[PDB]
Every structure is written in structure tokens, then in C-alpha cells.
Amino acid sequence: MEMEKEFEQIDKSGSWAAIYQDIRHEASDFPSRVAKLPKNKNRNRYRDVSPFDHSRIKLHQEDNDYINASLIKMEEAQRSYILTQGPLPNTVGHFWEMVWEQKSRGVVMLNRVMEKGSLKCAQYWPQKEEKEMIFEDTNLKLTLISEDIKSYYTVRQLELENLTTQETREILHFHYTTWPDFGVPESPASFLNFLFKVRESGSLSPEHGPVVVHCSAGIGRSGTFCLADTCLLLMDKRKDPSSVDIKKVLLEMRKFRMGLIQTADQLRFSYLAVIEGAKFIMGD
Ligand SMILES: NNC(=O)c1ccccc1OCc1ccccc1
């Protein structure tokens, strides 16, 4: 059923809350035993948001391999994503270790360091060229190379150096800076523009490791980003673009990380970004 018509039918009936609860009820439940070990309590930002054991990213160290991060593997779309929480003061070194080990090209950040007067994630990248960051626990160095500040997002070029081998890589930081403190954006225009800039970079391409995507918990805004991307890529690839069922795509993604899309408003917004993206590829 054309997701456009399904969208008007839900809006006219005001049933967003009822669709959203049906998704929550049918979503997968898998064990997260590593996340709940006592040695990992300070590695988790939220007690109710954990990676499943089957899909968690492992750090390449014998001490403790745990990070709050999940590999989303979309078989039909041939797209992969690492969804993770905003780094904590004691997990900034782990975060950059994961970027290095997974061979990611891009980091996508969908939150501000402070929102609603509280800290949502650590200041985990350098703000001045001449003041680099060293992570002594994981033996990495991170330098700001350049910064391009636009109205709705900032793109940064970073240099990550493995101090053990003296290899360096260029990492692109895509920072969406205008998501509102409450609710969702009124138009998906600036979000959809951001996604297309991420893609243009090569960060979402198979010659690199998976893109790292985060917000504060790594499930809400982060969920919207990967759902929108996968949706639009399937429409490009299938003989019948109207066969793309956003609710079925979201349940497949929830096999890999719990809680993706946190509210009925984010579901509606996810619907709108895809419908608007659809109504733009066609040349509306
Ligand atoms: N940005 N990099 C990636 O998405 C990626 C990273 C590692 C391996 C493959 C990747 O994509 C292609 C692909 C996706 C899902 C299944 C099969 C193949």
C-alpha cells in the first residue's frame, strides 16, 4: 500500500500512537548479558538501552571488549551501520578504538553536547587545530584539520593516528546541529539534505567500514537516520518502489538493536523524511 496513502489514512485517523505500540509489541527480544555485567556499569549511559549479544561490536583487546554499540546489517539493501550511544567521559578512548578497528570513514552525530541544560555526550573531538587530543588508554591521537560550519550542520575533517604503528586516516565528522530540544523538525528538508551530504562523502559506501551513527542513547534520532537511508535505497533498487514497507524495514532493523525510533512523533517524521525523499527523486 503506497506509504503516501497509508500516511494520510493514519494522520486523518490520528492513530500514530497505536501503530507505534504495535511495532513495540512485535519487536525482537534477544539477550544483552555482556551489557549487564557489573564490570560494564560505567560503560552504559542508560540502564534500559543495551546492545544485543549477537550483534554487539567487540573491541580488539583481551582486558574488556565491551562498548555500547551494535552492527545493523541490512541484507536486501547491502547497507551496514554501527549505532552507538554518545560517548561517556570514560568511553571516549573506546569510541575512537572502535572507529579505527572497524575502518569507518565517517561519524554521524545527531545531538548537541548540551541539550535541555544537561550533558548528552562528552566533548570527544578537538575544537582547535593546535590543541590535539591524546587517548592514553587506547594509544590514539586525534587532530582537527578543518571545519565547515553551515546553518543546519557542520562538517569536520579529523586526522586519527594509531600511535602504536604511526598509521593515520582521515575521518569525516557530520554534525547535525539543529534537531530541536523537544519534538521533531517541522520539515524533513534539512535532515534529508544532511543524509545526501553524508552519502556524497563516500562514508556510506562498501569500500569503507560501516559509518558510526550516534545521538544520546543511539536509538531515536540515530534510528531515524538509518531507517530513512535504507528505505530510499530499497526504492531505488526494487522494480516496484511502492512495495517498500517502512514498518517491516524498522522491525528488521530492531532485530539488531533494541528501541530504534523512540516516539510516535519520530515514526511520523521517519514516514515524512522518506515520503518527502521519495517525492523528490521522482522530481515532484
Ligand atoms: N560503509 N561500509 C559498509 O556499509 C560495509 C562495510 C563492511 C562490509 C560491507 C559494507 O557494505 C556492503 C554490504 C552491506 C550489507 C551486507 C553486505 C554488504
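How was it done? The header gives X-ray crystallography, 1.8 Å.
Heads up, the Cβ atoms here are built off N, Cα and C, so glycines get one too.
What Swiss-Prot says about this protein:
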type: ACT_SITE; residues: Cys215; note: active site, phosphocysteine intermediate
type: BINDING; residues: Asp181, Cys215, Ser216, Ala217, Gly218, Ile219, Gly220, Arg221, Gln262; note: substrate binding site
type: MUTAGEN; residues: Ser50 to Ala or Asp; note: No phosphorylation
type: MUTAGEN; residues: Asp181 to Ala; note: Substrate-trapping mutant
type: MUTAGEN; residues: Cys215 to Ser; note: Catalytically inactive mutant; abolishes sulfhydration
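A map of Swiss-Prot features onto the structure.
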residue	record	DSSP class
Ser50	mutagenesis position	coil
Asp181	mutagenesis position	coil
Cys215	mutagenesis position	coil
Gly220	substrate binding site	coil
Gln262	substrate binding site	coil
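Its Cβ placed at the centre, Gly218 (substrate binding site) has 29 other Cβ atoms within 10 Å.
Rounded to the nearest whole angstrom, the C-alpha distance between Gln262 (substrate binding site) and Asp181 (mutagenesis position) is 14. For the substrate site listed in the record, the two most distant Cα atoms among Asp181, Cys215, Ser216, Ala217, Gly218, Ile219, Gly220, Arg221, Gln262 lie 16 Å apart. Ranking the recorded positions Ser50, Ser216, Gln262 by how many other Cβ atoms lie within 10 angstroms of each Cβ puts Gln262 at the bottom. Around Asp181 (mutagenesis position), a 10 Å sphere centred on its CB holds 9 further CB atoms from the protein chains shown. The number of other CB atoms found within 10 A of the CB of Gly220 (substrate binding site), across every protein chain shown, is 21.
Residues within less than 8 Å, Cβ to Cβ, of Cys215 (mutagenesis position) and separated from it by at least 6 positions along the same chain comprise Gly86, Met109, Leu110, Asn111, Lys120, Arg221, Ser222.
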